[PDB]
Amino acid sequence: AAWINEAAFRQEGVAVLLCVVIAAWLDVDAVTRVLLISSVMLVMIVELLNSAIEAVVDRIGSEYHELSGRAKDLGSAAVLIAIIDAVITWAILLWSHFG
Amino acid sequence: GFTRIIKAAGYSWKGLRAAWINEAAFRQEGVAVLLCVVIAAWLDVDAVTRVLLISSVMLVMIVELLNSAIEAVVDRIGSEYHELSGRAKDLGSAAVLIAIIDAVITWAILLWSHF
Amino acid sequence: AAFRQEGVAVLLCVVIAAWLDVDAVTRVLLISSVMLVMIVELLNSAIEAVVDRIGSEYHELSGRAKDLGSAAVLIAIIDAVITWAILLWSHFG
Ligand SMILES: CCCCCCC/C=C\CCCCCC(=O)OC[C@H](O)CO
Ligand SMILES: CCCCCCC/C=C\CCCCCC(=O)OC[C@H](O)CO
Ligand SMILES: CCCCCCC/C=C\CCCCCC(=O)OC[C@H](O)CO
Ligand SMILES: CCCCCCC/C=C\CCCCCC(=O)OC[C@H](O)CO
Ligand SMILES: CCCCCCC/C=C\CCCCCC(=O)OC[C@H](O)CO
Ligand SMILES: CCCCCCC/C=C\CCCCCC(=O)OC[C@H](O)CO
Ligand SMILES: CCCCCCC/C=C\CCCCCC(=O)OC[C@H](O)CO
Ligand SMILES: CCCCCCC/C=C\CCCCCC(=O)OC[C@H](O)CO
């Protein structure tokens, strides 16, 4: 494990971690708490999987092939949909908690 | 600092566009997800239920995209009748199906409790 | 016997969730968390299969790919445990 040192995983991971702490402190019921923690962790999961795929693509080599770009782009799109899912989740659950 | 964000956005859009342009099944899937999201958005349910209905179909989309990413790596290598090519695609597909079955079931449970 | 024990795990979990006297939402969360663990494991296995398809010779990016995949699985597992602890604490509170 030497990937944890890279600035990008640092940023993404710290965002997720912060969100998990804040969710741990909030005055919400249990199901809401679980939803808030899960959406963000799913963003972490997806980013890790995406990076795994990027690592394989790069393992194959430097010469560009359309399917390499495609694999990376599809990975990114997955990450994007997860992020949007996290944002919808927090917005819907906390608009309710807006007081 | 936020150029990572713009770069990543652009890759992501290229990815959605590729998936959509290349397969009718992907387009029809995307329609089903958009319809589910809209329906979830207008339904008279509580907030958690709305989120479950949304997250389940979103998850379908996320896994469909990751699995397609993997298919593209396989096809990149050659797919020349290999044991692990087969295996890789088989595992990816199992994943997709699990997501879909879970979404369907989640919707049926939640809408049974609702109506 | 490394892929079956997981089906055992999920069947057990499902049995517990059914057995527990919880409402539909809670049940959906309990089973979903477990299900995500399976999906992520299957995708990790897919990556591993490709990595080995390329070559069994070591290469830093191969190790990197497997490490990232395994970390995904770990995060899903942690998320499952957090979900179960939370929902069950709530149910028994
Ligand atoms: C008070 C918080 C309100 C918002 C809660 C939901 C936030 C949802 C997701 C946060 C995860 C973002 C991780 C950072 C990220 O994706 O960075 C992009 C990369 O650096 C691009 O390479
Ligand atoms: C800028 C566009 C995107 C904004 C983020 C996504 C929007 C998602 C949810 C909006 C909040 C839900 C509606 C407001 C709300 O909760 O009203 C109170 C209850 O509905 C009353 O039962
Ligand atoms: C609140 C947002 C919910 C989003 C749910 C997931 C949607 C997933 C996939 C839809 C992708 C749409 C891409 C459309 C596309 O590529 O169009 C290209 C056209 O051919 C030219 O513009
Ligand atoms: C009255 C109940 C149903 C309400 C339906 C509301 C809208 C639902 C789905 C909209 C899907 C529209 C297409 C989105 C999309 O990806 O378009 C692709 C581009 O137009 C490129 O051709
Ligand atoms: C324009 C809807 C489709 C695109 C966005 C989908 C994700 C964002 C929001 C959907 C959930 C928020 C809608 C408003 C809402 O929840 O209202 C609740 C009402 O109190 C009862 O319906
Ligand atoms: C109760 C629905 C909630 C779950 C939605 C899961 C969506 C997953 C996959 C969509 C399946 C494909 C949509 C139908 C389709 O392709 O129709 C095409 C025509 O039948 C033939 O061209
Ligand atoms: C293949 C993915 C999905 C796997 C789960 C399939 C369905 C299994 C279990 C879900 C719950 C079914 C039983 C419902 C239940 O226990 O109801 C409670 C009773 O009414 C007693 O209160
Ligand atoms: C060494 C780690 C110890 C904790 C691991 C399991 C804890 C899981 C999630 C942390 C959530 C903390 C917020 C408070 C909390 O759980 O409240 C429960 C709700 O009040 C409903 O029971």
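Numbering, chain A: per Swiss-Prot, residues 24-122 in sequence.
How was it done? The header gives X-ray crystallography, 2.5 Å.
Each residue, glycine too, has its Cβ placed from N, Cα and C.
Some features that Swiss-Prot has for this protein:
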- A:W26 to L: 23% of wild-type activity. 41% of wild-type activity; when associated with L-19 (MUTAGEN)
- A:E29, A:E77: divalent metal cation binding site (BINDING)
- A:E70: active site, proton acceptor (ACT_SITE)
- A:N73 to S: 51% of wild-type specific activity. Inactivates wild-type subunits; when associated with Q-15 (MUTAGEN)
- A:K95 to L: 54% of wild-type specific activity (MUTAGEN)
- A:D96 to N: 27% of wild-type specific activity. Inactivates wild-type subunits. Almost no change in activity (MUTAGEN)
Here the recorded positions A:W26, A:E29, A:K95, A:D96 meeting chain C with a Cβ under 8 Å reduce to A:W26
Please compare the recorded positions A:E29, A:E70, A:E77, A:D96 by how many other CB atoms fall within 10 Å of each one's CB, and tell me which has the fewest.
A:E29
Going by C-beta under 8 A and a gap of 6 or more residues, the same-chain neighbours of A:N73 (mutagenesis position) are A:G98, A:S99, A:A101, A:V102
As a whole number of Å, the Cα atom of A:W26 (mutagenesis position) is distant from the Cα atom of A:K95 (mutagenesis position) by 18
Residues from A:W26, A:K95, A:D96 facing chain B - mutagenesis positions, CB under 8 A:
A:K95, A:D96
What are the non-local neighbours of A:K95 (mutagenesis position), defined as same-chain residues 6+ apart in sequence with CB under 8 A from its CB?
A:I76, A:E77, A:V80
Could you tally the C-beta atoms, other than its own, that fall within 10 angstroms of the C-beta of A:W26 (mutagenesis position)?
16
Hey, how far is A:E29 (divalent metal cation binding site) from A:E70 (active site, proton acceptor), Cα to Cα, in Å?
14
For A:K95 (mutagenesis position), which DSSP three-state class applies?
helix
Inter-residue Cα distance where the pair is A:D96 (mutagenesis position) and A:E70 (active site, proton acceptor), in Å
13
Assigned conformation of A:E77 (divalent metal cation binding site) - DSSP reduced to three states:
helix
